[PDB]
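Enquirer: My questions all concern the structure below.
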Amino acid sequence: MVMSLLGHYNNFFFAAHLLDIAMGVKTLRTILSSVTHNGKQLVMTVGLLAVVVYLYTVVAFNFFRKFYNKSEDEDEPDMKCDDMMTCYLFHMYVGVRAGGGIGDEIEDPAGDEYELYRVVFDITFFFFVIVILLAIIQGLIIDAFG
Amino acid sequence: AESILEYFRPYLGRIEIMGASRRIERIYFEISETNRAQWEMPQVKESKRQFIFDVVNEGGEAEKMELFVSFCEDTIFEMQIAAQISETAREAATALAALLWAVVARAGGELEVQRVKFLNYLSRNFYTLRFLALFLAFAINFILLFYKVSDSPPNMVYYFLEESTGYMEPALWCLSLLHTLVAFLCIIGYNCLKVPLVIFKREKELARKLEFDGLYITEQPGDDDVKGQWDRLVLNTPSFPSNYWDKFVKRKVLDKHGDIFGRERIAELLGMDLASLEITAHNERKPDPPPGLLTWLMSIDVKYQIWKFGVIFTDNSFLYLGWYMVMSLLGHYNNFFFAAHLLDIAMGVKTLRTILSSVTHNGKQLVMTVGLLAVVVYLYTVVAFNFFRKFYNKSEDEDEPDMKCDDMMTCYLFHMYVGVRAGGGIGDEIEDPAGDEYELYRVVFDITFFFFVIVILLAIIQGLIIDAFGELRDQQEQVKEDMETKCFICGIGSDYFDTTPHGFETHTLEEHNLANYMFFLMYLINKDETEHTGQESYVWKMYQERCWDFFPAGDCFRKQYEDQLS
Ligand SMILES: Nc1ncnc2c1ncn2[C@@H]1O[C@H](COP(=O)(O)OP(=O)(O)OP(=O)(O)O)[C@@H](O)[C@H]1O
Ligand SMILES: [Ca+2]
C-alpha cells in the first residue's frame, strides 16, 4: 500500500512492486529464502574475509607504499597507500573482484628490491581470498537452495 | 503415596547393571543435592559435550566404556576443584563495526594470605577476561584504522592524524597499556585453573600404565614418543602422585612384579629406596614433625618441577596463550602488532574454527597436488624455453631490456607468477602467434596450458579444501544426530523403544541416563565399605579391578521381562 501510494510522487516507485510479486511462484521463493536460511554462518564468513583483507592491508601499508599508484605522468596526486582508510577501501573494493588478486592493478614488481617479498604476497592473496573464501561463500548460498 | 514420591523424584536415581546372575538387575540410591547443584556448571557441560563428540566420532565400540569411566574419574577432579571459589568513511565504519561486534557478542607471614585471596578471584570469572581482551583488540584496531604517513614530520613519519576532534590520541596509549594487563590476567587464571586437569590426567595415565603393565619395568620404554620418554625423569621423585588419589601406588608395582624381577632394582627405579623404613613406618605410631614454615620450603623435587614444566610447555592451549602474551608485549614496540590478535580470537566461534581446520585437515594430499602443479608448470617452462624465445617480451619500443625467456629461473618465475592467475593461460600476456612460423606449434601449447593447469588442477585444489569443510560439517551433524537414535549404553536403537509413546524419553531419563552413573561413581566413594549393599560392593570390586562387564550392553530390564511385563 505505502509504496503504491508513494508511486504517485512522480517517480519510478512502481518498479519496486514487480519484485514482491514476482516472488509468488515457489521456485523463486525458495531461492529468496535460501539467502537467509543459513545466514548465521554467512555473516561469520563475511567477517572472516573482511579481517583477512584488513590483515593484508596493514601488511602492505608500511612495506609497499611505492607501488600503489594509478600511473599518472609528471604528477601522482592519487596514492592508495598513504592513509589506512583509503588503502583498506581500495583493497576491499578492487582486489576481491578482478581475476587474480591485487596483481593486475598495481605496479610491476620487476624492480630488484622486495621482488620475492611481493610475489609471494600476490600469490597468497590470490589463493586465500579468491579461490577459497569466495568459493566457500558462493557454496554456502547455493548449497542451501539445494 | 503420590506427594512423597513427587517430592523425592529429583533425588532417587535408577541405574541398570548385570552380573553374577546373567540377567538384568535394577539398582537404587540417593543423589545428594549438592552434587546435582554442582553438575550444571559452565565448564562441566561443555566438557561433557566435548567428551561425547570425541567418543562417538573418533571410533569406539571396544574401548568406549573404558573411556567413559576414565572421563568420570577426570571430571570428579574439577568437581573437586570448584570448591575453591568461596568469597563519509567514519559514518560507514562505525555502523559496519557495530553490526560485526553485535553478532559476535550474540555468539561469543600472615600478609601472604591476601595474595591467595586476590589470585582466587581470577579463576571465578575467567571467560570475561578473554571477552574483554577481544573487545580491546577490536577497539584498538578500529582506532588504528585512522593512521597516515607523511614525507615530513608534522625520513617518513608515521604521524597519526585523528579527526577534527583532538581526543582518542592518548586513548590508544591507555588501551595499549590496559590490554597487556588484561591478557596477563588471562595467563595467570589459566595457570591457576586448567593445568591441574592435564597434570592429573598424565599422572593417572602413568599410574595405570605402571599398575596394569610393565612398560617401564618389564619389557622396555617405547623410546619413540616424546611423551613416552620425557616421563622417565619423574619416576625417581618422592612426590610422583602429587594430585592422583592413589598416593601410595608405588606399593602395587613392587608387590606385583618385585619378586619376578630384582626387588632391589624395582625399589631403586621408583626412588623410595630402603623400603624397610616404609614398611616399619606403620608399626608404632604416627609422629608429627615440627613445622619448618618459610625455612626449608625451598627444598622441593627439582626433577618433578622440571617434568611439570615440560608437561606445561608441551601443551598447546598454554602455548597459544603465551604467544598471545608475547605478541601483546611486542605491540608496545610502536607498531601495528595489535592487528595480529583479532585473528586468533575471531576464530572462537566454531563455524570459523572448522573453516580454519579444513585447510590442514586434508593437507597430506594438498601438498602432493601443489607439487604436481609445480612440476607441470616447470615442464611447460622448459618446453617453451628453447622453442619460443622470441615471444616472451613486454613490448618496449626501440629497446627490449626485459626478456622473460633468457634465463631459466626468470622464465620459471614469470610462468609460475603470471600464467596460473589470469583468465586463460599464457595467451593473454605475450606476443600474438599470427606469425607464420610455429603458429600451429604454439596454439596447441596455449590451449593445453589453459586446459591442464587452470580448468583441472586449480579446480581440483579448490575442490579439496572446500569439500573437506563440507565433510567436517557432515561429521558434526552426524555426531549430533546419531546420539539421538541410540542410547550410548544400550546396544540398540530407538526403533524398538518407539513401539510405545515417549519410549525413548522413558529409556533415557529414568533408566541409564549417562548421568546416573556419574552420581553412582562418587556415591560409592562416600559410603564406607562396611555399609555397601549386596550389589554396591559387587560393582565396586570390578571397578577397582577394571572389568567393565557390569554395563548392560544389549538389553535393559525390558528384553529380559517382555512376557511378564509388556
Ligand atoms: N542414553 C542417552 N543419554 C542421554 N541423553 C540421551 C541418550 N539417548 C538419547 N539422548 C538424548 O540426548 C538428550 C540429552 O543429551 P544432550 O547431549 O543433548 O544434552 P545437553 O546438550 O546438555 O542438553 P539437553 O539435555 O537439553 O538435550 C536427551 O534429552 C535425549 O534427547
Ligand atoms: Ca555390611
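Chain B uses Swiss-Prot numbers throughout; the residues present, in order, are 4167-4253, 4323-4343, 4542-4587, 4626-5037.
Backbone N, Cα and C define each Cβ position, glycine as well.
So Swiss-Prot says this about it:
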| type | residues | note |
| --- | --- | --- |
| BINDING | B:4211-4215, B:4954-4959, B:4979-4985 | ATP binding site |
| BINDING | B:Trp4716 | caffeine binding site |
| MUTAGEN | B:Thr4825 to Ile | Decreases threshold for channel activation by K(+), caffeine and 4-chloro-m-cresol. Decreases inhibition by Mg(2+) |
| MUTAGEN | B:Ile4897 to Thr | Loss of channel activation by halothane and caffeine due to Ca(2+) store depletion, probably due to constant Ca(2+) leakage through the mutant channel |
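Situate these features within the shown structure.
Expert: If you draw a 10 Å sphere around the CB of B:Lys4211 (ATP binding site), it holds 11 other CB atoms from the protein chains shown.
B:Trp4716 (caffeine binding site) counts 14 other C-beta atoms within 10 Å of its own C-beta, drawing on all protein chains shown.
Mapped onto three states, the DSSP output places B:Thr4825 (mutagenesis position) in helix. For B:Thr4825 (mutagenesis position), the same-chain residues that are 6 or more apart in sequence and have a Cβ closer than 8 Å to its Cβ are B:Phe4940, B:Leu4943, B:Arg4944, B:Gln4947.
All protein chains shown were included, and the count of other CB atoms within 10 Å of the CB of B:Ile4897 (mutagenesis position) stands at 22. Reduced to three states, the DSSP call for B:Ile4897 (mutagenesis position) is coil.
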Enquirer: Could you tell me which of these binding-site residues, B:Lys4214, B:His4983, has the greatest number of Cβ atoms within 10 Å of its own Cβ?
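Expert: Comparing the binding-site residues B:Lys4214, B:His4983, the most crowded Cβ belongs to B:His4983.
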Enquirer: Can you tell which of B:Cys4958, B:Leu4980 has the least company, meaning the fewest other C-beta atoms within 10 angstroms of its C-beta, among these binding-site residues?
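Expert: Among the binding-site residues B:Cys4958, B:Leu4980, the lowest count of other Cβ atoms within 10 Å belongs to B:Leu4980.
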Enquirer: In sequence order, which same-chain residues at least six apart have a C-beta under 8 angstroms from B:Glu4955 (ATP binding site)?
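Expert: Looking at Cβ-Cβ distances below 8 Å from B:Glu4955 (ATP binding site), excluding near sequence neighbours, one finds B:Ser4965.
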Enquirer: Considering only the recorded positions B:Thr4825, B:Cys4958, B:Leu4980, which possess a Cβ situated under 6 angstroms from at least one atom of ligand 1?
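Expert: Those recorded positions that pass the cut-off, since their Cβ is under 6 Å from ligand 1, are B:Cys4958.
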Enquirer: Kindly point out which of the recorded positions B:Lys4214, B:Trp4716, B:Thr4825, B:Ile4897, B:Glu4955, B:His4983 have a C-beta less than 6 Å from some atom of ligand 2.
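Expert: Going through B:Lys4214, B:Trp4716, B:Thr4825, B:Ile4897, B:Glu4955, B:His4983 in sequence order, none turns out to be close to ligand 2.
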Enquirer: Of the binding-site residues B:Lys4211, B:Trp4716, B:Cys4958, B:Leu4980, B:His4983, which sits closest to B:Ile4897 (mutagenesis position) by Cα distance?
Expert: B:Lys4211
